[PDB]
Amino acid sequence: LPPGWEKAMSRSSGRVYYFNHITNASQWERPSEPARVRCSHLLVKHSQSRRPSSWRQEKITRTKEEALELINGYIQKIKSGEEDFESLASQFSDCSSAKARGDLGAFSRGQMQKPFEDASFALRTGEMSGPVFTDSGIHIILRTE
Ligand SMILES: Cc1[nH]c(-c2ccccc2)nc1C(=O)O
């Protein structure tokens, strides 16, 4: 299986699924290095973020756990097709890239927070991460190129 991916057992179904420990993605289907990738993200900040402030809210007070709960709700809606990623990034991301539907442009290794970068380089084009934790807060990442 590709970088980060491991086979696991579903705790509800007893069905096998696949989990990626670098991107925190999980899916039923079995899965399948560029100098550069392009990603969008949706950032949810919490009270322990390096800067507990954003365009959305002068003082961020939600807890880390309450942030993870928001992130998980947004991932469920994205995966159900109830909302799309760009639209949740625009409305709800605590990063100023929200104004570009979360798009960060192309970057190479050596530029982003390491957990952010490793998750980005382990997604294939089109794929979305699970919750990715950095000092900025909690991220959903979409690799677009
Ligand atoms: C406002 C913001 N954006 C990001 C970020 C983090 C990883 C990748 C791209 C942007 N960090 C922050 C921060 O305020 O800490």
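The numbers used for chain A are those of Swiss-Prot, and the residues that appear cover 7-38, 51-163, in sequence.
Any Cβ shown, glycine's included, is placed from N, Cα and C.
What Swiss-Prot says about this protein:
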MUTAGEN   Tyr23 to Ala  Reduced affinity for KIF20B
DOMAIN    52-163  domain 'PpiC'
MUTAGEN   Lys63 to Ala  Loss of peptidyl-prolyl cis/trans isomerase activity. No effect on the interaction with IRAK3/IRAK-M. Abolishes IL33-mediated increase of IRAK3/IRAK-M protein levels
MUTAGEN   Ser71 to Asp or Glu  Loss of peptidyl-prolyl cis/trans isomerase activity, nuclear localization and cellular function
MUTAGEN   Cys113 to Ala  Loss of peptidyl-prolyl cis/trans isomerase activity; decrease in DNA repair of double-strand breaks by homologous recombination slightly less efficient than that observed with wild-type protein. No effect on RBBP8/CtIP
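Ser38 and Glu51 flank a stretch of 12 residues with no modelled atoms, and their CA atoms are separated by 14 Å. In the shown protein chains, 22 other C-beta atoms lie within 10 A of the C-beta of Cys113 (mutagenesis position). For the mutagenesis positions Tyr23, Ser71, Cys113, a Cα to Cα distance of within 10 angstroms from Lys63 (mutagenesis position) holds for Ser71, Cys113.
Put simply, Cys113 (mutagenesis position) is 10 Å from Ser71 (mutagenesis position) when counted between their Cα atoms.
The CA atom of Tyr23 (mutagenesis position) is located 32 Å away from the CA atom of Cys113 (mutagenesis position). Proximity to ligand 1 (Cβ under 6 Å from any of its atoms) holds for these mutagenesis positions out of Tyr23, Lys63, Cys113: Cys113. The 10 Å shell around the Cβ of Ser71 (mutagenesis position) contains 13 further Cβ atoms across the protein chains shown. Scoring each of the mutagenesis positions (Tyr23, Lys63) by how many neighbouring Cβ atoms lie within 10 Å, the top position goes to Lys63.
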